[PDB]
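Visitor: Let me give you the structure first, and then I'll get to my questions.
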Amino acid sequence: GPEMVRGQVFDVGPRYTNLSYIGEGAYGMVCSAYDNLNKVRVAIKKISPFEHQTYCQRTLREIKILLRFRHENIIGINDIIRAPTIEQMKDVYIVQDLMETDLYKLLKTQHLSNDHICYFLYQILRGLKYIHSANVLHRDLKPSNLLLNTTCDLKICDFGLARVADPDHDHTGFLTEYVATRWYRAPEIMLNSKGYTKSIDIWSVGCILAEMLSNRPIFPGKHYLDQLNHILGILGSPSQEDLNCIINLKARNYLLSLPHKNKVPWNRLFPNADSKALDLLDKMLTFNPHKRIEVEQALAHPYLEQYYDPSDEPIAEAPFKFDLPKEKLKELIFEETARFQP
Ligand SMILES: Nc1nnnn1NCc1cccc(OCc2ccccc2)c1
């Protein structure tokens, strides 16, 4: 029969042998395995998404994006295993490079040197430059979505919430629900934005940088609106100029109802930090999204001077472009995964 793991079938042979459990998840099970072809250990995730239209959609979205991206700092798909017919296809197995750890697990346990912080940040921005150049927003950047191997190469993963940028359709009402991870949400999400512009990823990168400096999340809101008050407590009350950019009255009047708060200077929160890192942090964590630095300007910042090399920071060859019943989604997943057969 097929090899089994923790009371579940993991039908990936013959190429992939000698499995070990390494993780459950709400999306499915991850095992490591021996690739008998390349003679390396890989990671394999088993997904069973076809009973739910929502999992089908996220699965298909991420497959199409990762198959089209090719970049050293973005996780790739090595292989996809599934049944030879649509009728027999109940599960899909995705094969990726095995990564040692992620930035979330690293920060819980390790102090980072300024050299590591700088190198990690450079790789995040280098990968983000390629992503944005393709007109895609990640929208859920956080430490657990940044994987690392044993030599500190970093790869961005988890494109399940990614969208094509759509700035003309970004506006929305006060307190509109959002799905990405609370601590790393840009303030405009809670006020007037659907998160369809590149500036929301830069905010999340600024949060990750702050978290690398201190080993703890800088804005750990308990709930939707607590998140905003954590932000203003450090950045201070927005200026009149920045309020004038918020035209929705509910959002503007909420901010006007709050007590005045002054900015807390970064160097008081992070006394050990490199002052160039704090200058870049300041420009990433700007309240007003139109004043927030873009990814190419961040790469050119003096903090990153020993790595910056635009001729070695590739952009995508063409911008990326894409209500369906699950039956059609299943058919679409079948079609996209065909190139890995037999
Ligand atoms: N790559 C890696 N190393 N350790 N863990 N880990 N990855 C989590 C993971 C492993 C293997 C395949 C994975 O892919 C999930 C995915 C789901 C849907 C579409 C495309 C890919 C994820």
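Just so it is clear, chain A uses Swiss-Prot numbers, and the residues here are 8-329, 335-354, in order.
This entry, so its header tells us, was determined using X-ray crystallography, 2.0 Å.
Cβ coordinates are placed from backbone N, Cα and C, and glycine is handled just like the others.
If you look up Swiss-Prot, you'll see 23-311 marked as domain 'Protein kinase', on the strength of sequence analysis. If you look up Swiss-Prot, you'll see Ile29, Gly30, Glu31, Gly32, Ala33, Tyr34, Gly35, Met36, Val37, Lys52 marked as ATP binding site, on the strength of experimental evidence. Swiss-Prot lists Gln117 to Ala among its mutagenesis entries, and the accompanying note reads: Reduced affinity for DCC. Strongly reduced affinity for DCC; when associated with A-123. Listed in Swiss-Prot is the mutagenesis experiment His123 to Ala, annotated as follows: Reduced affinity for DCC. Strongly reduced affinity for DCC; when associated with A-117. Feature annotation from Swiss-Prot assigns active site, proton acceptor to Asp147. For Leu155 to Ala, Swiss-Prot lists a mutagenesis experiment annotated as follows: Reduced affinity for DCC.
Quick one: where do these features end up spatially?
Guide: For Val37 (ATP binding site), the same-chain residues 6+ apart in sequence whose C-beta sits under 8 angstroms from its C-beta are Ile29, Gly30, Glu31, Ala50, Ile51, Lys52, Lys53. Classification of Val37 (ATP binding site) by DSSP places it within a strand.
According to DSSP, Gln117 (mutagenesis position) sits in a coil region rather than a helix or strand. Long-range Cβ proximity for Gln117 (mutagenesis position), meaning a same-chain Cβ under 8 A and a gap of 6 or more residues, is found for none.
Taking the Cβ of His123 (mutagenesis position) as reference, residues of its chain lying under 8 Å away and at least six apart in sequence are, in sequence order, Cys159.
The Cβ neighbour count for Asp147 (active site, proton acceptor), using a 10 Å radius over every protein chain in view, is 21.
DSSP classifies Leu155 (mutagenesis position) as strand under the three-state reduction.
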Visitor: For the recorded positions listed here (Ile29, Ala33, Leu155), tell me which residue's CB has the most neighbouring CB atoms inside 10 Å.
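Guide: Buried the deepest by this measure is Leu155.
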Visitor: Could you state the CA-to-CA distance between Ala33 (ATP binding site) and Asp147 (active site, proton acceptor) to the nearest Å?
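Guide: For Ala33 (ATP binding site) versus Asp147 (active site, proton acceptor), the Cα atoms are 17 Å apart.
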Visitor: Identify, among the binding-site residues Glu31, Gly35, the residue whose Cβ has the fewest other Cβ atoms within 10 Å in this structure.
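Guide: Counting other Cβ atoms within 10 Å of each of the binding-site residues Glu31, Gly35, the minimum falls on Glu31.
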Visitor: Please compute the Cα distance from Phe329 to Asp335 in Å; 5 residues between them have no coordinates.
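Guide: So the endpoints of the gap, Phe329 and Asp335, lie 13 Å apart at their Cα atoms.
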Visitor: Using the centroid of the Cβ atoms of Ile29, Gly30, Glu31, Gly32, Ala33, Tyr34, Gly35, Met36, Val37, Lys52 as reference, list every other same-chain residue with Cβ within 8 Å of it (recorded ATP site), in sequence order.
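Guide: Same chain, not in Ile29, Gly30, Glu31, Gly32, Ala33, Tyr34, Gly35, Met36, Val37, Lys52, Cβ within 8 Å: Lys53.
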